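Trainee: Have a look at this one before I ask anything.
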Amino acid sequence: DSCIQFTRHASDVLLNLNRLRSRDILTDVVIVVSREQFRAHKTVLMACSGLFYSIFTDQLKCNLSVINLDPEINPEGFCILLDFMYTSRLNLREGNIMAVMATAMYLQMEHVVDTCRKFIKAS
Amino acid sequence: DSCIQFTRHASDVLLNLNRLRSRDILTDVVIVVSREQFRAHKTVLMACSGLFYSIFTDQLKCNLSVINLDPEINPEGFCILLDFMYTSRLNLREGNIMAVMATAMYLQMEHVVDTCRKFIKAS
Amino acid sequence: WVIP
Amino acid sequence: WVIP
Ligand SMILES: CN(C)c1ncc(Cl)c(Nc2ccc3c(c2)CC(=O)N3)n1
Ligand SMILES: CN(C)c1ncc(Cl)c(Nc2ccc3c(c2)CC(=O)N3)n1
Ligand SMILES: [Cl-]
Ligand SMILES: [Cl-]
């Protein structure tokens, strides 16, 4: 086509979606990880995760307001990945890299799994 | 912070949100423009438009499944702007630039209004 | 704005 | 991935 493109548009959209999340605006699901609860937008979860994409395209699960993750999933690893979904920024540290990689493999977030594998290989 | 960043994350999120829109997955509102109906995600509309942001943060309107725009709004100008919201690509042409600028001013999409003003000034 |  |  003969379209023009606004370079910062996608980043600005994501920044505003994170602002809605921080104010709990139009969040439509709560993700339960052990005792911890995380409010989010189903569409953002689907756009970032192969697991949420499969869950919310399912004719029955698409209507659930509460999703319980496998008890092996660490709430801190999930929190770091949820923050990544809404910001593109990953808080990867020596003390969390194993929990982050395991959570990303479960959530099916291929690019996060790839950087965790590379960072582990380096050490 | 000591975060790492995935450069393509925001663009990949937006591409997946557009894929959900094209398949009509988790769309929660229909925008009526004259006779034409457009299905979309409230969160994406809010993230892109000052008008939708005001509408869906309103305690009563946040619950509406149908939003009717002012009858002066052109359905083609709206379609071009809705496509821009989900792709960062604006199909700006000599034959549509006036309708696109008027719709962007109404929707409060400041960056689109700015490029329309510059393109009109050049001609 | 750019030419994509 | 980059250092932002
Ligand atoms: C694959 N597909 C057509 C598609 N359409 C829409 C959405 Cl929201 C979606 N999201 C999704 C699927 C798989 C994966 C991801 C998002 C991230 C990932 O690593 N794998 N995937
Ligand atoms: C202004 N603010 C705190 C905010 N938070 C969340 C959202 Cl979704 C939002 N969106 C929005 C508001 C105003 C404008 C836009 C989006 C685009 C624009 O040109 N003006 N604005
Ligand atoms: Cl990823
Ligand atoms: Cl804009």
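Per Swiss-Prot, chain B residues shown: 6-128, in order.
For this deposited structure, the header notes the method as X-ray crystallography, 1.9 Å.
Cβ atoms here come from the backbone N, Cα and C positions, even for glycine.
Annotations for this protein, taken from Swiss-Prot, read as follows:
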DOMAIN    B:32-99  domain 'BTB'
MUTAGEN   B:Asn21 to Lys  Abolishes interaction with NCOR2 and HDAC2, no effect on interaction with CTBP1 and transcriptional autoinhibition; when associated with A-116 and 376-Q--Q-379
MUTAGEN   B:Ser59 to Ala  Abolished ubiquitination by the SCF(FBXL17) complex
MUTAGEN   B:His116 to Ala  Abolishes interaction with NCOR2 and HDAC2, no effect on interaction with CTBP1 and transcriptional autoinhibition; when associated with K-21 and 376-Q--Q-379
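Context for these features, please: burial, neighbours, distances.
Mentor: Break the domain 'BTB' (B:32-99) down by DSSP state and the numbers are 30 helix, 15 strand, 23 coil.
The secondary structure of B:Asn21 (mutagenesis position), as reduced to three states from DSSP, is helical.
Counting only residues at least six positions away in the same chain, no Cβ atom sits under 8 Å from the Cβ of B:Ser59 (mutagenesis position).
Using a 10 Å radius centred on the Cβ of B:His116 (mutagenesis position) and all shown protein chains, the other Cβ atoms total 16.
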Trainee: Counting across all protein chains present, how many other Cβ atoms fall within 10 Å of the Cβ of B:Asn21 (mutagenesis position)?
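Mentor: Result for B:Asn21 (mutagenesis position): 16 other Cβ atoms within 10 Å.
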Trainee: Whole-number Å only: compute the distance from the Cα of B:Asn21 (mutagenesis position) to the Cα of B:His116 (mutagenesis position).
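Mentor: Pair distance, Cα basis, whole Å: 23 Å.
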